[PDB]
Amino acid sequence: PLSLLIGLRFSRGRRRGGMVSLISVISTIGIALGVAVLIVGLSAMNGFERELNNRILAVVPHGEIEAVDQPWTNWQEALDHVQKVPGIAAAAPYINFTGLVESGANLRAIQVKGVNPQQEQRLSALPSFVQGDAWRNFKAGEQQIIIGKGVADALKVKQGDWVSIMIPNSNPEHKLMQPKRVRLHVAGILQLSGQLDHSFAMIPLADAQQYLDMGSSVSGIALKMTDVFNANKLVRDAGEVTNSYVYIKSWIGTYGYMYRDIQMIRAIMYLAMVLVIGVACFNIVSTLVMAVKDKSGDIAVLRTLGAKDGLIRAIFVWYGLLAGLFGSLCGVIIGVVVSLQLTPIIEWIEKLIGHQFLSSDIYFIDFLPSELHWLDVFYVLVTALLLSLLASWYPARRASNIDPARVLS
Amino acid sequence: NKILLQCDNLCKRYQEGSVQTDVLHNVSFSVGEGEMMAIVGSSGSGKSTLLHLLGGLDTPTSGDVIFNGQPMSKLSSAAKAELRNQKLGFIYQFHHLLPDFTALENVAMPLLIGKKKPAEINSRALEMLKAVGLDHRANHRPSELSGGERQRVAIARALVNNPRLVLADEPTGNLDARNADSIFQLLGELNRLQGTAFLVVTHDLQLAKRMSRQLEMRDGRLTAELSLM
Amino acid sequence: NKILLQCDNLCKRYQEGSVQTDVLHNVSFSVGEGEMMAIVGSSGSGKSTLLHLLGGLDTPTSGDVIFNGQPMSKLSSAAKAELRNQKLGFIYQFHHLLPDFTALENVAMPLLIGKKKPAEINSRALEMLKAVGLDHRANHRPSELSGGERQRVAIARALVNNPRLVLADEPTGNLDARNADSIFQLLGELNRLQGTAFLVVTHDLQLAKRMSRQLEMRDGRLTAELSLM
Amino acid sequence: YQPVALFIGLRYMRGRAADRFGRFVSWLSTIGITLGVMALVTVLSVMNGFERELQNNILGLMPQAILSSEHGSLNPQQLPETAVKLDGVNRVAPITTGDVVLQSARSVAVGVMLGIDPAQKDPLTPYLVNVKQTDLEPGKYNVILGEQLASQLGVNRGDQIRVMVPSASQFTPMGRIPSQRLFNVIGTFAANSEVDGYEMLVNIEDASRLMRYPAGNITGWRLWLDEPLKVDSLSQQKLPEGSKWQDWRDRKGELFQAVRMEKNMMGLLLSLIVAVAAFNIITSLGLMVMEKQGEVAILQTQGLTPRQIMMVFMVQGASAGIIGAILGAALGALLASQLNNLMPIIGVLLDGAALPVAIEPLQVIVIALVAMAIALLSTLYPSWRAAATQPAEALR
């Protein structure tokens, strides 16, 4: 094998047991704490990224184009020009109401979305997130609406109940005052996130055009890309293809803060844990100084056999690297143990300590998710090894430059 | 007939100011290959300092250890390393063993630094082990053995590489005579056959008389040089 | 006669059963003030641990060392501290200096431990330096010092606050003879004026015989008990 | 002389000028604690500045406290403002507040209505554009809407909006009728905050008449605080009889709670650094004891009590902790309040305003004492272990 096995013997050369093994376990505890908490943080952020990917950006319209002047006479023409634009996965029309839903003497003003079911199935995974209902049998000519669960429970309404819907329906004539109050029947409950479910109510598009007494037109067109991170330029190009009356709205303006906050949280944890490993590698430096001061005689003997001025340095750098290696593994074991049983751990802490962590419609999700990426684990372990090596580098050079004859005589 | 290494006028002072004493002056050796020279002297009479100097451990203030006209001082410390590893074998009178290695590693360690592949170095170590005679306890801890056995293990690990110069600073002070005569005969065949030169420094007068031609190194001065003919 | 110090059935074992050696067992002493008891013997013959037991540093398994009526067992740690601070002065085998502290503060250290104002303690340190004779080397670094000087400075430290009992376990290992005569003259001066008792351990019988009273302990038992008067 | 432990303790941590390396080795602990406390103070300062911005943008424009009557509205005669004085409160003003629904021609929204007397200034009046504050006289139903709210409804000056309250509905043979009234926009309010979305201002008299209150009543007293972050403590204050206390945590509490939670989460996530530094301290002594055992026994042969040697090592540990904490606090304070200057010359992540920085000395003091205590507990154990060791076993 390698001639540096001598170092392992110095690693196995532990004498005066007691109060000298304590420093070893202290160093190991420091390394393990830093690495394990780093891994927990990185896995939690990756889980947050996954849940933002699935729960939210798969139910919201990735692009919006709205007519500024009038509902489109040629909405079909614009959409069937735009569906062949490259970098676009799908397009669909939609009409945007806002009105008063009233039930059980409770009133709420909410915005309403009217879409065509067979097209919105392609446009989004939203019907897949409905708890249970006729997500496919939802059709026109039935006076049916679907309400998010938050609005349903804050309105004291349930499945198979009747609600009244008031819409302004402004006209140039005198009928603009005293908004029209139609009746409707709720059919399903949505459960998307902490914020998205308190504002969405969906209606059939044909019944939408019927209840408004408007023509065969929609209030906007929704777009789904194949790649979302560059949706702004793509939607700008897509709106350029059709008439100039459109205005484009990209989700990125509304939601890129989530991505950039996740990235900055990852950066903050990475830097802070680099500092933690730096302090622990100072500990490693102290340990190596003790080792040199205690094995000066043995390294002198190694020198009198004709060793080179770097061999001793190699011995001690391998010594330090092994000492760091032990703690790094002793921490990554816990790091891998957690992040797969992490959610029960956090709910256990939540029941033990009567304090809610992320609920109450402030964070987009309720629980704490997780997903393990092995490349991140590899990067972290390499970082720990590099910091340990950088720490161990100086004591080795100092040990190399001691002459045994200088101190013996 | 000395050609390999020649010592001349070695001078050294190893104190601070005021008490600064030039302990050594005009120390010169005539050590020829194939000839058996012994250094004689008393304990604490200024013999260990130059003896350690002869290994190139510190730089002499004055005087030279010359190799075929090539001076050690001008060439780098790595050169000293291979000189200490492959051409010269130097023994401290302390044991200076490694408690962590077994006998095999303790004797093959210089060969390990000799960066040769395992088979021939292991065979070489086993050959030295049979010559020494301690094959019985090969792989246990050297720490729990007797004194003389540890000293002869040190001697063995010092003589594995067959170096040109073998300086042994009292190899038998803590050793009994039953092993002393055996190692003396062993080094006898090594000297007559392989031809390595021995500079054995010893205190007790009777064992000092056992060598052919004898120097007397007293108080930093070479006074007596007794020769049979 | 003896009032200050009384030893009663000194027994000590610091290991487990069977292998337990009775280095001390039912050992009693007659330690008199003003006289010079000296113990002689070889290394590892119970010369060190025995006399460290006299300082109250350890707890004997059986028997006790009583000073003016206080047994060590019922005696508190603070009372032992004051006892070893103001009545007993001990010298280790080595110098045991403080490399962080210069010579003046190193020798004055017990006086500051004595919690008195600087003027008299500095005056005492200077007069101790006069008695030692190193007026030139007062503040230089112990690292840049030789051995005999640092050991005699340790002795001075042990004698600054005027112990009644000056305990010395081989105090002159690194110290030569032409300084030994002067330092023992200093000890005799303190003996004739202050009257403090010195318990000197040594290996050479020449210096040990010139002590007034001598016990001899071989293999852990006191064989010889001879006093001049 | 000064207590003996101090002299030795101070002298060991210095000295050894032959190499100039051991000093760095012994001061590694101070360096680590310094970096830890520096990171703590700078990050807490940045988060405190952000929270200060939020409280001046969210809470700064809404009633920070509201004192109302037990039943029904409040009568100003019963509880005059000069009789309503409390701790921490710097200003009291009559107010009525409510949640209403706003109907324009094209869309509908929900809003928060503030009925006030026009003669009194509000913290949003400096942001009011094209609007005389005194113009909100009663009987004309003058209403000022927020910029975002007006944009979403799409109306401007001279347009009417229907304001309705369903909570104050009255039963009649034609069902439950919610209160309604037409209102005339007199301008726009532009405060560039979340409050601009849902806050709308009306005259106090029309507002009182709107909630079906008897004439002359007002909903309550709005109270301003010098430091609202302690409203909970202010909730424990004795209140005048017959009143009830309400505060901002009714609407925007959770968010602020969340912010506080996030803070202390980071409050631990960086705190771990100093904990790791504490570990180093023990190892440092684990060096020094084995590097000074052969000497401490001599001090034992002197009058040094074991309770004194424990002190002589603990004081060295505490000196390292003190110097590290003070130096780190000084460097953090220097880095704070100035990071706005250093940041632009290198890459800046945030767009627009560079960075708010608010430093509260209370936080710095608390973390300094925490560092002190952690250093003391860390240095405790090896000192006791050294003290309990008898001299003979140290020697042999």
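Here Swiss-Prot sets the residue numbers for chain B, with the shown residues being 2-230 in order.
Looks like electron microscopy, 4.2 Å, at least that's what the header says.
Keep in mind that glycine also has a Cβ here, set from the backbone N, Cα and C atoms.
Taken verbatim from Swiss-Prot:
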type: MUTAGEN; residues: B:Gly42 to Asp; note: Loss of lipoprotein release when overexpressed
type: BINDING; residues: B:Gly42, B:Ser43, B:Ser44, B:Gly45, B:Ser46, B:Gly47, B:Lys48, B:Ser49; note: ATP binding site
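Positions of the features from Swiss-Prot, shown on the structure.
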{"residue": "B:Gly42", "record": "mutagenesis position", "contacts (Cβ under 8 Å, 6+ apart)": "B:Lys48, B:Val202, B:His204, B:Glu217, B:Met218, B:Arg219"}
{"residue": "B:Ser43", "record": "ATP binding site", "contacts (Cβ under 8 Å, 6+ apart)": "B:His204, B:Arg219"}
{"residue": "B:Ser44", "record": "ATP binding site", "contacts (Cβ under 8 Å, 6+ apart)": "B:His204"}
{"residue": "B:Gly45", "record": "ATP binding site", "contacts (Cβ under 8 Å, 6+ apart)": "none"}
{"residue": "B:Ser46", "record": "ATP binding site", "contacts (Cβ under 8 Å, 6+ apart)": "B:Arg219, B:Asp220"}
{"residue": "B:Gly47", "record": "ATP binding site", "contacts (Cβ under 8 Å, 6+ apart)": "B:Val24, B:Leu25, B:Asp220, B:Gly221"}
{"residue": "B:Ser49", "record": "ATP binding site", "contacts (Cβ under 8 Å, 6+ apart)": "B:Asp170"}
B:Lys48 (ATP binding site): tally of other CB atoms within 10 A of its CB: 20
Where B:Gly45 (ATP binding site) sits in the secondary structure, as DSSP reduces it to three classes: coil
Cβ-centroid neighbourhood (8 Å) of the ATP site, B:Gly42, B:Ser43, B:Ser44, B:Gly45, B:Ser46, B:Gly47, B:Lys48, B:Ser49 excluded: B:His204, B:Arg219
